[PDB]
Amino acid sequence: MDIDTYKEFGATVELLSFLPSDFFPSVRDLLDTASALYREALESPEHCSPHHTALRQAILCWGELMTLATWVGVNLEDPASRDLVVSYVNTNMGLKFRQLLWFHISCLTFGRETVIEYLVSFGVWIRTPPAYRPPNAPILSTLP
Amino acid sequence: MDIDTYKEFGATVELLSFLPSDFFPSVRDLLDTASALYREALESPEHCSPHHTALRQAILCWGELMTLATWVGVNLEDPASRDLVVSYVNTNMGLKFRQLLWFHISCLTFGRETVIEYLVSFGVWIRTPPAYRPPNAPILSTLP
Amino acid sequence: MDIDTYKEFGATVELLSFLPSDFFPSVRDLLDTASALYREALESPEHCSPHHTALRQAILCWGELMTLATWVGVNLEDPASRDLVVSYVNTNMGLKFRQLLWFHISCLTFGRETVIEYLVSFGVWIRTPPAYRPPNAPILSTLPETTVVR
Amino acid sequence: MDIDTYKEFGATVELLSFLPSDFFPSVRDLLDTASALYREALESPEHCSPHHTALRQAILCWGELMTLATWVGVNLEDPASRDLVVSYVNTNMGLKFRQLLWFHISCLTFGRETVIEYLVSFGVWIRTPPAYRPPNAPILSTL
C-alpha cells in the first residue's frame, strides 16, 4: 500500500537513513529507556499521543519478530545458520526498529521539530570534513 | 511492558476472545478492504486517527514478518519443513494480525462503540447453546 | 560565452577558488544532503528558487558525466587508464560540481549574504600564512559551538 | 532522484518525445542563436529568468562534457575508438543537451505556452499518416 510510518510525523526513511546505522542505540537500551520514562503511559488506556500508539505497536511487533526467530532458531539444526538468521534480522529489521524507537522516544522527550533539526544537523555534520566543523558531535539534551 | 493495543481503544485481548479464531477473515481480504476504503488516508501525511496510525504500523510489521519468513524459506533448501513454520506463523502471528486489522477497519467503518456492542452480543450468541441459538447471528452493517 | 553561474548569485569563481578541495563534502555526500533536505522541492513542479533550478541542472549534468565515464571505463580494458580517467574526472569536474553543490545548499540553508561573507572571511584566513593565522578555520554551521540541541 | 528539468517549466520528457530526435538543431547552431540573442543577459549578474539560469548551467555542462571527451580522445590511441566515443556522446549526451538548449531558447524567444502548444501540434503532425500529413510542418514564428 506504499505507506511511510515517519511521513505523518514529518520525517522519512530517507531522512533517517541520512544518519549512520552505527548511530542508533540498541533495541535493548531503547526498550529500557521506554520502560523507564513512559511505561505508565504506554500501559495506560489513553491515546496520549500518536508517538505513544506507534511505540506500543512497534514494541509489540518487535516481540512478534523475536518470538518467531527464537522458535525458528530452536528448530534449525545448525547454530551457524542460526547466527546467520540473527545477523539478518539484526541488520535488516533491527535497524528499522532502532530508527523507529529512537525517533518516537526522542520525539516524546525533546520535540518532533527538535529531532528533525537534529537529524539534518548531525547528517550534515558527519558528512562535513572535520577541519571545517565543530569538533564535538551534536547531541540532544534536556539539561540547560 | 505488558501493553495491550486494544486497551487504548476501549477493548481488550480477552474481549475479542469472545469471537473464535475461525471468525476472522484472511489477511488478504482485510488488506484488500483497507486498500479499498482507507488507502488514501493511510498513505496520507496526516494523523487522521489512532486507528489509521495503528493500522499503518500493523501493515509494516506484517511486511517485516513475511519478509523474514520468505527469506528464510528461500535461503533454505529443505522446504518440506517450511509448511511447519507456515502453520506456526499463521496459527499465532496470523491470528493476532487478523484480530488487529478487523478491529481497526471495523471501528473506522462503523464505530468503536458499535464494534464493542457487536463483540458483546456475538459473545452472547456464541455462548448460547446451539439449540436455543438463533440462526441470524449479529453482523456489523449500515443497513436495516 | 564567458558565463559565470555564481555572478547571478553575487559571487564568482575567484571567491571560491580559495576554498581548498578538502573543504567540500564528496559529491555523494552532497547529493544525499540535497535529497534529504530539498527532494520534495527539487522534485516539485514549481520554480521555488534559482538555487533549486541550478541544483536540478547540476544533478542532471553530473549524471550525464557519470554515464559517459562509466561507458568509457567499460570500454577501457586497462584499469590503469581507468584510474587515470577517474582521477581526471574527480579533480577537474568533481571539484567544480562539489563547489556548485555546496554553494547552493549552503545558500538555501543559511543565506546568500551569509555565505558570501563566510567566503570573504575564509579567503582572509586561507590567504594568511599559518604562522600568523589561527589554526581553526572559520565555520558555517546551523548549530552552536557546543553542539547540543534542546 | 526523479528530477525532470522541464517539469518546473510546465513540461515533461514525454511531451518532448513527440518531437523526433532529428528535429533538434545542432548544438553549434543553438549556441550561436543563444549568443546573438541573449549574450548580454546570460553574462549578466542578474536572475533575469529561470530559463537564463538553466541555459547558463547547460552551457557550462556542455563545456565540461566536451572537455572530458577531448581529453579522452587525446589520451586515446585508436582513431576508430575516438570516433565511436564521439558518436556515443552525440547520440546520447548531444541529444539531451540539444533538447534542453532548444526548449529554453524557444521559450525565451516565443513563450513557454507557445512552445508547449508547438509540442502538441507537432505531435499531431508527426502522428498523422503521411498521405494526410501536410508538408508544411509546424514552425515557431513571431511575424
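Method of determination (from the header): electron microscopy, 3.2 Å.
Cβ atoms here come from the backbone N, Cα and C positions, even for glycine.
For the naturally occurring variant D:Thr33 to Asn, Swiss-Prot gives the following note: In strain: Latvia. Around the Cβ of D:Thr33 (variant position), the same chain contributes D:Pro25, D:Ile105, each under 8 angstroms and 6 or more positions distant in sequence.
Quoted from Swiss-Prot, the note on natural variant D:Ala80 to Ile is: In strain: Latvia. When secondary structure is read from DSSP and collapsed to three states, D:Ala80 (variant position) falls in the helix class.
Residues near D:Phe97 (variant position) in space but far in sequence (CB under 8 A, at least 6 apart, same chain), listed by position: D:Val27, D:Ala58, D:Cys61, D:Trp62, D:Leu65. Following the DSSP three-state reduction, the secondary structure of D:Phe97 (variant position) is helix. D:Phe97 to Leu appears in Swiss-Prot as a natural variant; the accompanying note says: Frequent mutation in chronic HBV carriers.
In the shown protein chains, 8 other C-beta atoms lie within 10 A of the C-beta of D:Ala80 (variant position).
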